[PDB]
Amino acid sequence: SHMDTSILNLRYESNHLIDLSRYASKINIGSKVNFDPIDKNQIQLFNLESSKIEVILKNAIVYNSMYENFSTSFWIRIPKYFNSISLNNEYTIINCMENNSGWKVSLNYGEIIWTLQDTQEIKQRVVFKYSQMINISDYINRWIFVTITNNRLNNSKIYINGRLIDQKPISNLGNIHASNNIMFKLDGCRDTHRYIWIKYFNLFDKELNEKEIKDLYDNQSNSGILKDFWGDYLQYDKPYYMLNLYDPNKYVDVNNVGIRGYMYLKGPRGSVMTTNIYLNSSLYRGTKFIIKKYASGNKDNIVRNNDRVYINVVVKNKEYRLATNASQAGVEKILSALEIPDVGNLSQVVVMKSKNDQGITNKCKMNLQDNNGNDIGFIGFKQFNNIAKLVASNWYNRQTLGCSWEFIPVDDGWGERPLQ
């Protein structure tokens, strides 16, 4: 029933970053652009002149109008601001301004900004602002879906993860004559170590509606592959610190290895800080988990939705197996960290599931099964005489955030120094 409204669809395909739209606009990649080795649609731009991508627009789609509606969408991952040199330093990242008219995306401390300017210097801005004084952020250093829409008779709107954040009137702007090119480059950034990650840039020749935006968000989320906390693909054989979303100020520890010990949650996490710049919960706490292949026949190390795996727990630089004896009384089966040669017939197979909904991105569930494939239940926790022990429980399966987890690898955009 439809029309392709995407007039620029920038994707990595067949070994190159290209425009997939009918216009096939030309792409000039600079010499210091980094691509993620696992997902080549993920592009890293540094604070360097050669870290840039320029799109040469076909003339038919250069914006020069008093009336035409248009939108843009992309994903971005912005490292934590670390130093006061980033306060009050708006810097352009996606530039389609020519002679002070056009559009641009810029960033500032805790901000993503869209600016429109007409040929008579009338401007409007729409702004997403996120805090760095917050225990756990949905936004700092995590993949964010941005969508900006513009209706020349009323409002410009910015959406984040499919949700409307800010809307401002633009009907007083006259002719907007944008650039013949789009420059993806950090422009005016005083922090020499600043960078961004970006992916899936699109332009559209209409004002996208809410349904269209949510569909783009769901589609581009790649729900077939599980994600880590930052929004990158979850991997096998990669150590992760654990976050339980129900109890986000607690971390995972072990009270003795073996079948008479147990895994548990304890807190508080403690804080990471730079005065006036950030104050957040420490993320590099507790015993690391490593996801191990069991049933998957894919020969990459990406964790897919519904993969059956084992979970190893790292204690003193040695791996143990997360397991339980499902015969123990009561619905909740307490998890222990076992010597791998000693697991025997104990329950240890975990079904990994992505959980995509309207809350924080990148949630994962872990359904423990016995050796006949019967569900023992989702991994969460249960308070036993004031100790929050990790359990597998079919109580979750009949119905929450107690059984929702995120996997946090060390990342330079977070900047925390592990204690050990």
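Numbers run from 1 along the shown chain.
Backbone N, Cα and C atoms are what each Cβ position is placed from, and that goes for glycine too.
Quoted from Swiss-Prot, the note attached to the mutagenesis of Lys129 to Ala (Swiss-Prot position 1000) states: Decreased binding of NTNHA by RBD at pH 6.0, none at pH 7.5. Under DSSP, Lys129 (mutagenesis position) is assigned to a strand (E or B) in the three-state scheme.
One mutagenesis experiment named in Swiss-Prot is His193 to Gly or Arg (Swiss-Prot position 1064), and its note says Whole toxin has reduced toxicity, dramatically reduced binding of RBD to neurons. Around the Cβ of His193 (mutagenesis position), the number of neighbouring Cβ atoms within 10 Å comes to 12.
As annotated by Swiss-Prot, ganglioside GT1b (d18:1(4E)) binding site applies to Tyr246, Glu332, with the evidence given as experimental evidence. DSSP assigns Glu332 (ganglioside GT1b (d18:1(4E)) binding site) to coil in the three-state reduction, placing it in neither a helix nor a strand.
Its Cβ placed at the centre, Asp247 (mutagenesis position) has 16 other Cβ atoms within 10 Å. The mutagenesis experiment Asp247 to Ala (Swiss-Prot position 1118) is recorded by Swiss-Prot, whose note states: Decreased binding of NTNHA by RBD at pH 7.5.
In three-state terms derived from DSSP, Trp395 (mutagenesis position) belongs to a helical segment. As a published mutagenesis entry, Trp395 to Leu (Swiss-Prot position 1266) appears in Swiss-Prot alongside the note: Nearly complete loss of toxicity, heavy chain has very strongly reduced binding to synaptosomes, binds much less GT1b. Heavy chain no longer inhibits whole-toxin uptake and toxicity. RBD protects against neurotoxin considerably less well than wild-type.
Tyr396 to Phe (Swiss-Prot position 1267) appears in Swiss-Prot as a published mutagenesis result, with the remark: Nearly complete loss of toxicity, heavy chain has very strongly reduced binding to synaptosomes, binds much less GT1b.
Quoted from Swiss-Prot, the note on the mutagenesis of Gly415 to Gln (Swiss-Prot position 1292) is: Whole toxin has very strongly reduced toxicity, almost no binding of RBD to neurons. Under the three-state DSSP scheme, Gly415 (mutagenesis position) falls in the coil class.
Mutagenesis annotation in Swiss-Prot: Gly415 to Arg (Swiss-Prot position 1292), described as Nearly complete loss of toxicity, almost no binding of RBD to neurons; the structure shown retains the original residue. Using a 10 Å radius centred on the Cβ of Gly415 (mutagenesis position) and all shown protein chains, the other Cβ atoms total 15.
Neighbour count (other Cβ atoms within 10 Å of the Cβ, all protein chains): 9 for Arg417 (mutagenesis position). One mutagenesis experiment catalogued in Swiss-Prot, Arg417 to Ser (Swiss-Prot position 1294), is accompanied by this note: Decreased binding of RBD to SV2C, substantial binding to neurons.
Here Swiss-Prot notes a mutagenesis experiment, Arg417 to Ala (Swiss-Prot position 1294), with the remark: Decreased binding of RBD to SV2C, substantial binding to neurons.
Distance between the Cα atoms of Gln399 and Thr400, which bracket 6 unmodelled residues, is 7 Å. For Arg417 (mutagenesis position), the nearest neighbour among the recorded positions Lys129, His193, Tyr246, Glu332, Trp395, judged by Cα separation, is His193. If you compare Cα positions, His193 (mutagenesis position) sits closest to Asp247 out of the recorded positions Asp247, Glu332, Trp395. Taking all protein chains in view, 17 other C-beta atoms sit within 10 angstroms of the C-beta of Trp395 (mutagenesis position). With a cut-off of 8 Å between CB atoms and residues at least 6 apart in sequence, the same chain places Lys382, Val391, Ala392, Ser393, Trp395 near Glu332 (ganglioside GT1b (d18:1(4E)) binding site), listed in sequence order. For the recorded positions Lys129, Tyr246, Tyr396, the largest tally of other C-beta atoms within 10 A is found at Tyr396. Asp247 (mutagenesis position) falls outside any helix or strand according to DSSP and counts as coil.
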